Every structure is written in structure tokens, then in C-alpha cells.
Amino acid sequence: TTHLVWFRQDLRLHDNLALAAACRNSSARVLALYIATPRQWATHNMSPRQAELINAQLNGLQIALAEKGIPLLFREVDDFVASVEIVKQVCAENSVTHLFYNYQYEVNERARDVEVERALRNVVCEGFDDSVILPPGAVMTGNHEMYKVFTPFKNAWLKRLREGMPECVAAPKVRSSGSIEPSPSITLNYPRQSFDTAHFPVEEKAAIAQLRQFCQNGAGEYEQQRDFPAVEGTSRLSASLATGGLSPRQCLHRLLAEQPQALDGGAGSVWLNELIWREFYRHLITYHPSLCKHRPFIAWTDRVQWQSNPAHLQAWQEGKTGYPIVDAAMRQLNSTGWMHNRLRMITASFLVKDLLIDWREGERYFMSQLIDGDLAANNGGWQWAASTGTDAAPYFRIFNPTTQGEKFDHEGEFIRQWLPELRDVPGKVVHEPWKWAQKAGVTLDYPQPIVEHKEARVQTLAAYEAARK
Ligand SMILES: Cc1cc2nc3c(=O)[nH]c(=O)nc-3n(C[C@@H](O)[C@H](O)[C@@H](O)COP(=O)(O)OP(=O)(O)OC[C@H]3O[C@@H](n4cnc5c(N)ncnc54)[C@H](O)[C@@H]3O)c2cc1C
Ligand SMILES: Nc1nc(=O)c2c([nH]1)NC[C@@H]1CN(c3ccc(C(=O)N[C@@H](CCC(=O)O)C(=O)O)cc3)CN21
């Protein structure tokens, strides 16, 4: 009996469904496989910082698997089509009787998995819904359709959660054969860049410690602090969650352990709501695959006449729009691979609704930079800002970057952190530095608004209006 565990976006020993399931049979030979697909990653616009996070978790996992007496067979092919052949070869070469793997919901990943299952004729394959707390299809509407509005989805989700809460499975124990010697460190052949390991922990114990600490302190204050970018009021666990360094059940159980009432509206319930948004978006692409194929959820939005303007898109990408809160947000992204949620909303809105540039442009750019890049969450957030998605912002909802900035970064603390050239404009005017610049006969080394919000807004409303006709 030989059990093969095919890792992907789940590089952890703890609470890993396919892994725990392969090791139940203590008399079975257990092998782990990991296939690097540098070319499919490039196509999917994988961020260099995330590629680096994965590489780091991959070496740390190899080391942890060795102590459990489980060996990792590393392979590097080009794409998902090639991987099918590699899984076939590894099964054949090692006489694998059973394959255990955790499901991936994106169109390309699913197609690969379906091919692997068809190809493995004499093998028993068991996939697991490890990336979600509740599996797609667990929370369905009365006519067995997926929910289209979050509010009722959430209600039904909490209901089913209560009828049987999934539990955290433990890290497997050492194999009968004993510990083994780790193979030499792997190096992913994909452009990679560094990141703050303090904010985004690469080690499993560090990820867990960060979840612990947040749930103890942060989850209670969350509702009151989550809106301020200048404040560290969010978990910064999105990178671990996106790559599989942590599972959503670890977050759930650790949350309820510190905030008991989180399930019933008490403290910690607002943070839980966000984990339910994550759930929503993952089930949604599972039932609506076209969301993985650049299609909007609201068909008529495809009729909006987006602006083809290279100068405007470039200014947004480089953070030279002339709107401090938008610019500071882009420098944050470009330099750390992460952006505060409030700012992901503001910058995405600025691109689609002030510049009227196709949301797919902003999405791709975000993916290319985001250490937490994830199709369901990114596509979902972009379709929300653009009013093209499921339960998205209403088309007439056009965030005003100055108002947004005055609210959430009233003092310009965050702003002055990322825009050193504005570290002399006094407090309030910092949100509209050029208006003050003239009235002081001063030259700022900062751009001027590339668009006037009032007129931009009018033009956009007209465009949507015309498409919605
Ligand atoms: C245009 C846009 C693009 C986005 N791109 C991504 C992306 O690629 N990857 C990603 O993980 N999130 C994305 N989101 C949500 C995003 O803001 C992040 O979740 C991030 O801010 C989390 O930082 P945190 O870990 O400190 O979050 P916390 O606030 O501490 O939230 C905890 C966990 O819940 C999940 N979460 C939080 N907000 C959302 C959400 N609205 N939808 C789904 N899950 C959520 C994340 O897995 C997160 O780690 C996007 C939002 C917008 C508006
Ligand atoms: N991580 C990840 N996984 C993905 O699967 C995925 C991404 N990211 N990023 C975007 C790409 C592109 N995706 C796509 C885009 C188009 C088709 C597509 O046009 N396929 C049609 C073709 C039919 C025809 O040839 O007429 C289909 O119906 O299968 C499929 C997947 C999904 N993709």
C-alpha cells in the first residue's frame, strides 16, 4: 500500500485534510509530491513575492516532512498539462495505490485534477475540500443553486456551520519507518523578490503564533480599527491563507477559542464576517467558472465603453495620480506586495470609476504584485469595485478619494509615511496638497490631479447609464 500526497497551495503539516487522511493507515508507505509549474504561474500572473513565500514554505515543509519520515519528490515542469504526465509517472514508478490531494477551485486547476483522476486508472484518488471551512455545495439555495447575495449566504452558512462544525485535524505523527534525512533545499525557477517576514511569516509555527496573537488582542478591537490604514488593525494572514500556510479552520477554531461569542454576534464576529466573504467568493467561482474566464457577473457591464488610455493606467500603477491616498496605497503595494483593504477599495474604485479603465487591467496588475494574490478574492474585489460582480457596489457608488482619505487617514499619517515629498504640507491640506501649494507660493515635487473627480464622476455615471440601457 503506497500513499501519495500531492501538495499544491497547502504547504503545511497542520490541519491538512489530504495529508492527515494519507497517514491514518500507519502500515501504508507515504510519499509526498510537489510539482513546480513556473510557466503556468507566469500565465496566472503570480507575484514574485508570493513565489518567494511559496519557495520558503516549500523548503520548511520538506524539512518538517523529513522528521515525520515522509519524503518529498520535487518536480518542475512547465504547465498544468505536463503535470498530468508527471503524476502518472510518479504513481507508476513508486507503485502508488492511493492518491490524496486537496481540491483547487479555479478553472485551470480543476481541469488538471479531472485529467489526473481520469489518467490514474488503477489508482484510488481522494480529493478534499481543505481550502474552505464548508465545501462548495454545502450552502445552497432552495432550488440547489448557489447564493447570489451575501446576506442570505452568510445566514445559511452559519446555520450549516452549527449543524456540524468541521474540526482541525492534527499534524501526522512520525511514520513507523522513523525520521529520514531531508533532501537538499529546493529553488523555484521563477522570478522572486523578498518581503517583510515579520508581517508575513514564512514558518508554520510563526503563522500559527500570528493567528493566536491576533485572536487574543486584535479580533476584539477589529471593528473599530480595521478601517485605518495607518493602524495595524488587520491580521496580515492573507498571504498564509492564499498559499495554504494556514487553513481557514485554524482561523475559525482559534477565533472561537478567544472570542467565544463570535458565532453569536459578540466580539470577533466582524472578523468572522470577512472569513465568510472569503468562503462566499470561493463557492461562487466553483458554481460560476466564467468568473475565472474574465467574464463579469453582470452581463451588461461588458457594454461599458472603457477608456483605452496608457498614460492614465501607467500613472495609477506608479502611484502618480495626484491623489495622496491613492498614490500612497500604490507605493505600499509596489513596495511590500500588500495593501490595506480600505485602500484596495479606494484604488480599485479610482481606476475603474475616475479613469474609466477596464477593471481587468487593475486586476491583472494587482495579481502581479500581491503577495496574497488569489483569484476568487481578487476577482471578487475587482468586480465589487467595478459594480460588475455578485453583490457588488452599486454602479452609482463612486468613492471620492479626498473624502475617503479625510475620513480614514484624517491626519495624513499613513500618507506622509509613503509620500515623503508631502511631509511638509500641514495636516488637513495634505489631502489636496496642490490647492495649498499655490496659496503659499511653493513647488511640490508631487504630481497634480491627473483627472478632476467632479467631472470624472459625471462622465462615468453617463457610461454606466448608457450600458445599462
Ligand atoms: C480590489 C480588491 C482586491 C482584493 N484582492 C485580494 C487578494 O488577492 N487576495 C486576498 O486574500 N484578498 C483580497 N481582497 C480582500 C483584501 O483586502 C485582503 O483580504 C486583505 O486586505 C487582507 O489583509 P488581512 O489578512 O490583514 O485581512 P483581515 O482583515 O485580517 O481578514 C482576514 C482574512 O479574511 C480574508 N478576507 C478579508 N477580507 C476579504 C474579502 N473581502 N474577500 C475575501 N476574503 C477576505 C483574507 O483571507 C484574510 O486574510 C481584495 C479586496 C479588494 C477590494
Ligand atoms: N490561478 C488561476 N487559475 C486559472 O484557471 C486562471 C487564472 N488563475 N487566471 C486567469 C486564467 C485564464 N482563465 C481562463 C480563461 C479563458 C478560458 C477559455 O476561454 N476557455 C474556453 C474556450 C472555448 C473556445 O475555445 O471557444 C472554455 O469554455 O473552456 C479558460 C480559462 C482562467 N484562469
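We're sticking with Swiss-Prot numbering for chain A, so the shown stretch reads 2-470, in order.
So how was this one determined? The header says X-ray crystallography, 2.3 Å.
Using the three backbone atoms N, Cα and C, a Cβ is placed for every residue, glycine included.
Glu110 ((6R)-5,10-methylene-5,6,7,8-tetrahydrofolate binding site) carries a helical DSSP state (H, G or I). Taken from Swiss-Prot, the feature (6R)-5,10-methylene-5,6,7,8-tetrahydrofolate binding site covers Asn109, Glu110.
Annotation for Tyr223 (FAD binding site): same-chain Cβ neighbours under 8 Å, separated by at least 6 residues, are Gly234, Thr235, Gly269, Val271, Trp272. Under the DSSP three-state reduction, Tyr223 (FAD binding site) is assigned to helix. If you look up Swiss-Prot, you'll see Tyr223, 235-239, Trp272, 275-282, 373-375 marked as FAD binding site.
Cβ neighbours of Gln405 (DNA binding site) (same chain, under 8 Å, six or more residues apart in sequence): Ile326, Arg343, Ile347. Residues or ranges marked as DNA binding site in Swiss-Prot: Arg227, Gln405.
Under the heading domain 'Photolyase/cryptochrome alpha/beta', Swiss-Prot lists 2-134.
Mutagenesis annotation in Swiss-Prot: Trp278 to Unk, described as Reduces DNA-binding affinity; the structure shown retains the original residue. In the shown protein chains, 17 other C-beta atoms lie within 10 A of the C-beta of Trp278 (mutagenesis position).
Within the same chain, residues at least six positions away from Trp383 (mutagenesis position) with a Cβ under 8 Å of its Cβ are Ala349, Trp360, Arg361, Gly363, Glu364, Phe367, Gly390. The secondary structure of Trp383 (mutagenesis position), as reduced to three states from DSSP, is helical. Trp383 to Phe appears in Swiss-Prot as a mutagenesis experiment; the accompanying note says: Abolishes photolyase activity.
Of all Cβ atoms in the shown protein chains, 23 besides its own fall within 10 Å of the Cβ of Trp272 (FAD binding site). Annotation note: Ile277 (FAD binding site) sits in a helical segment as assigned by DSSP. Within 10 Å of the C-beta atom of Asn109 ((6R)-5,10-methylene-5,6,7,8-tetrahydrofolate binding site) sit 17 other C-beta atoms, taking all shown protein chains into account.
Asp373 (FAD binding site): 23 other CB atoms within 10 A of its CB, across all protein chains. Of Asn109, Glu110, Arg227, all annotated as binding-site residues, the residue with the shortest Cα distance to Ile277 (FAD binding site) is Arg227. Neighbour list (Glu110 ((6R)-5,10-methylene-5,6,7,8-tetrahydrofolate binding site), Cβ cut-off 8 Å, at least 6 residues apart, same chain): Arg9, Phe81.
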